[PDB]
Amino acid sequence: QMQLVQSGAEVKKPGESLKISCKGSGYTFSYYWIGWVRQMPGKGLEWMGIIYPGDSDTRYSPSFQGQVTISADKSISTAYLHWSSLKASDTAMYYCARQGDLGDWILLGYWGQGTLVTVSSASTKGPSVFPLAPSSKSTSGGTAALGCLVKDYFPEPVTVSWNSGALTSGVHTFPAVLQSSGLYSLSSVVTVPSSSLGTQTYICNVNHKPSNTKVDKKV
Amino acid sequence: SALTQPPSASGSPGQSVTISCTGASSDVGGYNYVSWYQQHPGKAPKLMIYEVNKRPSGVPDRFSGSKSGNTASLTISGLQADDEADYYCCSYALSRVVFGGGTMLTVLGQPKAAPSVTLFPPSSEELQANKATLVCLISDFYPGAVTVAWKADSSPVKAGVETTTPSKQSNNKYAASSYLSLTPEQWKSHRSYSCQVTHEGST
Amino acid sequence: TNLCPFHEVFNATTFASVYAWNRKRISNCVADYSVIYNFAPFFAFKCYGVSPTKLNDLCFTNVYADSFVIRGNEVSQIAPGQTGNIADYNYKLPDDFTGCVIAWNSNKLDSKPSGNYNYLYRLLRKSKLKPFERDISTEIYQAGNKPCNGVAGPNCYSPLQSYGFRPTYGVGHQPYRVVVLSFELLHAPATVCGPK
């Protein structure tokens, strides 16, 4: 079967090199044009260029002539996208596409999973978890909302669970907000009966792989 | 040249809607080098229409295309909840593909829901530490538009505040979160603060 | 002053077929033909009435550009006095031709591993074609005596045969994009004079 697999998410800082890949299988990787597309957060698609794996003939968009290079390794059926001296503006989702058996040669009928590239001057920083206790003044109203506050973590990927993965009901995690300092912060809450305070333990579980911080705090 | 598309389009279930694209260039071979792509939130686009008088396999016949001069149209006959997506037009005549700004297709019929509010005071642990933050959580509102205003004992305050507006889940409704950062003494200098949502009215 | 639309024919995605060769009218332009030299090394850049390096110094009255694609080995037929399927049925050049012929390989654009069937060359025709004519008719060719009633049969087939361009084909069957620039040399009121 035909499918395009791209490298995982890459988080870098300005002034650093990057070389993402997009491997194609299930078809002849010598007669189809392979290219890359940019999609910034909330913006539309921007075409950067294409290449012919058979003989390396690169067609760059006028807006990406020398700002980026495209190459391919025909032996392993993989296409690359190389950056030099990255900028804060390069943060975006980058896809790879190829022409299909039908249409013209730059129709881009087949696409990839998409590669997320984020660049920010902020460095890695483990989160500091704080317990959002249910209001002592009013434990009713909107029931007993217990939650935890995750704060000051730059790498957005963070998973919050309750009681080793239990309490799936009533749980709702809100997407993080990118503070001015470049560090993210989100919150996770769970609604339970007002009289159910501390049913088993009502404990939080926070995981941050980029820093390997395992934090658990009850309330 | 650059293509232009409406920022957004609207249509109720069962009805039809049209999306216009102006700026398509041409070459000696012909004129129609027009294609349309569908992109759902969180995944790659998909080729809906190419050679507007044609379409690929695996695409319902509900998607139709046309062209009158430099204006191209994408016709959708029957709307469904799974049709909400950004639709871009592409001109690939002069060996150069140009994507338009895209248009957001939102299907009506979803009932309005007011936002639920939950304001948490600064936790005791962070209070023992030298920092404090108020968390105002918003959820269960369908219209993806809301502006959070903070007030300190009826006095507007806008020092150290940020907000977002994402979508919760397949539930098809939206949520949001805002954080107010302040010093521990600045916190205990006034009464408990209030979070205003203003979906359409205060809350 | 105004530049020429040469970018519309050389930097295009697709060309027309041979039987439907598209003619591009050029007028009220300053033709800088150097923009053509920077393209891939052409298999054939042959001018029959002038030298290709002298075009920028001359003025032309009416200049027309023709575009089409052929299987490569037929480029020998795109020239004055030639004979063959193309020269006789699709595109005929006069013996008094005054212009330049430009041909380059397009196996990357106009070819697919599955076969691109969007290019035709009108295998058969009842009479030989004259210079600068176009027969876009797709009627059934009556080779026998029985009047063919619009249905292919044992004695009447379709005249348009499709190219099966594929990258696996060797040189000689690959697609070669041909651009024919025809211009009048006599000193009539000029519309294209080049960069002074």
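Please read every residue number as a count from 1 along the shown chain.
The header says electron microscopy, 3.0 Å.
Placed from the backbone N, Cα and C atoms, the Cβ positions cover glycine too.
According to Swiss-Prot, the experimentally introduced change C:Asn11 to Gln (Swiss-Prot position 343) is described as follows: Reduced viral infectivity. Under its mutagenesis entries, Swiss-Prot includes C:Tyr121 to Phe (Swiss-Prot position 453) with the note: Decreased HLA binding to NF9 epitope. Increased binding affinity to human ACE2. For the mutagenesis result C:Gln161 to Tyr (Swiss-Prot position 493), the note given in Swiss-Prot is Reduced host ACE2-binding affinity in vitro. Listed in Swiss-Prot is the mutagenesis experiment C:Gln161 to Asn (Swiss-Prot position 493), annotated as follows: Reduced host ACE2-binding affinity in vitro. Under natural variants, Swiss-Prot gives C:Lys112 to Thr (Swiss-Prot position 444) with this note: In strain: Omicron/BQ.1.1. For the natural variant C:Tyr121 to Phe (Swiss-Prot position 453), the note given by Swiss-Prot reads: In strain: B.1.1.298. In Swiss-Prot, a natural variant is listed as C:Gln161 to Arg (Swiss-Prot position 493), annotated with the note In strain: Omicron/BA.1, Omicron/BA.2, Omicron/BA.2.12.1. Recorded in Swiss-Prot as a natural variant, C:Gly164 to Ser (Swiss-Prot position 496) carries the remark: In strain: Omicron/BA.1.
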Cα-nearest neighbour of C:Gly164 (variant position) within the listed recorded positions, C:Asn11, C:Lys112, C:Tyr121: C:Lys112
Alpha-carbon distance [C:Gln161 (mutagenesis position); C:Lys112 (variant position)] in Å: 17
Cα-Cα distance linking C:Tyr121 (mutagenesis position) and C:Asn11 (mutagenesis position), given in Å to the nearest integer: 23
DSSP three-state assignment for C:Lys112 (variant position): coil
Distance from C:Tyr121 (mutagenesis position) back to C:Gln161 (mutagenesis position), taken between C-alpha atoms, in Å: 6
CB within-chain contacts under 8 A for C:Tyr121 (mutagenesis position), separation at least 6: C:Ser17, C:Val18, C:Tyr19, C:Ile70, C:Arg71, C:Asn85, C:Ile86, C:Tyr89, C:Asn90, C:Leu160, C:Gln161, C:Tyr163
Intermolecular Cβ proximity, recorded positions C:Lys112, C:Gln161, C:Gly164 versus chain A, under 8 Å: C:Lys112
Cβ atoms near C:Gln161 (mutagenesis position) (within 10 Å, other residues, all chains): 15
